[PDB]
Every structure is written in C-alpha cells, then in structure tokens.
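To keep things clear, I will list the structure first and then write my remarks on it.
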Amino acid sequence: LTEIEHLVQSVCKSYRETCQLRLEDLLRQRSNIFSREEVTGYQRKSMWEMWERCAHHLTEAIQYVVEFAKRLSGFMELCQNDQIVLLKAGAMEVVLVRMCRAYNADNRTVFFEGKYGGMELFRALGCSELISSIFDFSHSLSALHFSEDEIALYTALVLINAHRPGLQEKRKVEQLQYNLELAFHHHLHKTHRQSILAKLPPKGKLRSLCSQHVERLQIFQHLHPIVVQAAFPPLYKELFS
Ligand SMILES: O=C(O)c1ccc(-c2nn(C(=O)c3c(Cl)cccc3C(F)(F)F)c3ccccc23)cc1
Ligand SMILES: C[C@H](CCCC(C)(C)O)[C@H]1CC[C@H]2[C@@H]3CC=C4C[C@@H](O)CC[C@]4(C)[C@H]3CC[C@]12C
C-alpha cells in the first residue's frame, strides 16, 4: 500500500534471500554441540589453518551482507564511492549483528562448521580478548530476541548511515536512511516491539568492536593472506590492498 509498507516487505525479502543460515536450522541444531575431543582437535590446529577457515567463513559472511545491500531499494542508485564507503564501515558491523542468530546465550556457544562451540574453539588464533568481546556483544544482543524482520530492518539502518565520513552525495544517503528509519519505527509499532529501541547497542560500541575486529583481520591478512573471488571488486581492492 504505502511506499513504506513495500519498503518493509523489500528489506525483509532481501534479508530472507541473503540471511545465509536459516533461523529454524540454527535453533534446531543447538543440541548438536562439539565434544571435548572435537574442541581439542580445533585447539591443536595451527594458527594459520584456523585463520584460513575463519577468514573464508568471515569473507563469505561479508559477501552475503554485500548482496543484502545490493538488494535494498536505492542502494544501487548511490554513486560507487558511497556504496564502498557504506559497506566498508558497515558490512562487518552487520556480520557482528547477524552472529546473534547463531549464538546460544544458555551455554555461550556459536554455530561453527556444523556444530555449536564456545570461544575456546578458537584458542589457536591467540585472539582471546577480541573473541571474548565478540561473544559478549552477541550475548547482549541475544536478550532482545530479535525477530527476523527486526534483524532485517536494523541491519539495513546499520549500513544506510549518512554520518559515515567520506560520502559524496550525503543528501541521497539521508533520503534512504529516513525511509528505513520510518519503515523500522512503523514495523515495531505495528508489532508492539518499540521496547527494543531503548535496548539497541550504543552506536559507539558496534563501531568500536567492528574497528578492533577489522584491524585484527588486517594484521592476519598481512601475515598470512587469503584470496577470494571479490563480489564487489572496488570494495575488495580497498580492504585487500
Ligand atoms: O567479495 C568482496 O567484494 C569482499 C569480501 C570481503 C570484504 C571484507 N573483508 N573484510 C575483512 O575485514 C576481512 C575478512 Cl572478512 C577476511 C579476511 C581479511 C579481511 C581484511 F583483510 F579486510 F581485514 C571486511 C571488513 C569490512 C567490510 C568489508 C570487508 C570486502 C569485499
Ligand atoms: C568469533 C569467531 C573468531 C574470529 C577470529 C578472528 C578475530 C581472527 O577473526 C568467528 C570465526 C567465524 C565467524 C562466523 C562466520 C560466519 C557466520 C555466519 C553469519 O551469518 C553470522 C556470523 C557467523 C556465525 C560468524 C561469527 C563469528 C565467527 C564464529
């Protein structure tokens, strides 16, 4: 009906098509937990092997978020500089939010390579403080019990942010952001879920965690670089320079 009800539907559809893992599958698999043996198996792998596994999973996760963006109304009519600026600042913020779906707060486990495991799975990477910050962020998001439509609309707003430094057509990003803000508010009101607004992470916290993650990924990429077929080569070239 309204341009806004369609925008809600097209964001939720984009998300459904790019969500990478199905929520019912992730909820169904929570009982499928790595044994002590499988865990010491991961812990004994080289840093460089665990880095190769985790780098490729994270790159693929980023590629689902790039596709999500490309399918948001108006994203493809932004100039290429602004597309790169938004995804560079936002795509890994969206991956970190998407993680909460694959996270079980009851035993603090994440779905990884077909089973749930704790952060000790990743010991060989020697990243314990950063990995702990990532699990704690997922742990605090788990309390919101995001619906699929909430996660879709919230992650759209994570990407479409006119405050990112470097934008060339700030007013064009503002028009998309305000339509998505109205879509999000409208949807929460229609579903009696406005209470999540007071509980969303402070913007500073997501940007800060994302900044520490990407800096650590860039250090590993520097020491032991992986390659992938770039989904968005201009963005890829600006991360893997
Ligand atoms: O397929 C692509 O076009 C593409 C695929 C991935 C990205 C992208 N990688 N990335 C990383 O942090 C990253 C990852 Cl996930 C794995 C290994 C090394 C890295 C690092 F070198 F960049 F640090 C990002 C952060 C923020 C935003 C986009 C990306 C960008 C583009
Ligand atoms: C927290 C750990 C370790 C990160 C290690 C470091 C800091 C070197 O990158 C990472 C490794 C792999 C990541 C998952 C990859 C894919 C997905 C699917 C996506 O839909 C949601 C996020 C998730 C589950 C990632 C979570 C973070 C993981 C476990």
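What you see of chain A is 267-507, where the numbers are those given in Swiss-Prot.
Determined by X-ray crystallography, 2.0 Å, according to the entry header.
The backbone N, Cα and C atoms fix where each Cβ goes, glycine too.
Experimental mutagenesis is annotated in Swiss-Prot for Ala327 to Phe, with the remark: Completely abolishes transcriptional activity. A helical conformation is recorded for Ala327 (mutagenesis position) in the three-state DSSP classification. The 10 Å shell around the Cβ of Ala327 (mutagenesis position) contains 19 further Cβ atoms across the protein chains shown.
When secondary structure is read from DSSP and collapsed to three states, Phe378 (mutagenesis position) falls in the strand class. Within 10 Å of the C-beta of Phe378 (mutagenesis position) there are 17 other C-beta atoms, taking all protein chains into account. Mutagenesis annotation in Swiss-Prot: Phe378 to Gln, described as Completely abolishes transcriptional activity; the structure shown retains the original residue.
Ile397 (mutagenesis position) falls within a helical segment according to DSSP. On its own chain, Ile397 (mutagenesis position) has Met385, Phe388, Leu391 as residues at least 6 apart in sequence with a Cβ closer than 8 Å to its own Cβ. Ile397 to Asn appears in Swiss-Prot as a mutagenesis experiment; the accompanying note says: Nearly abolishes transcriptional activity.
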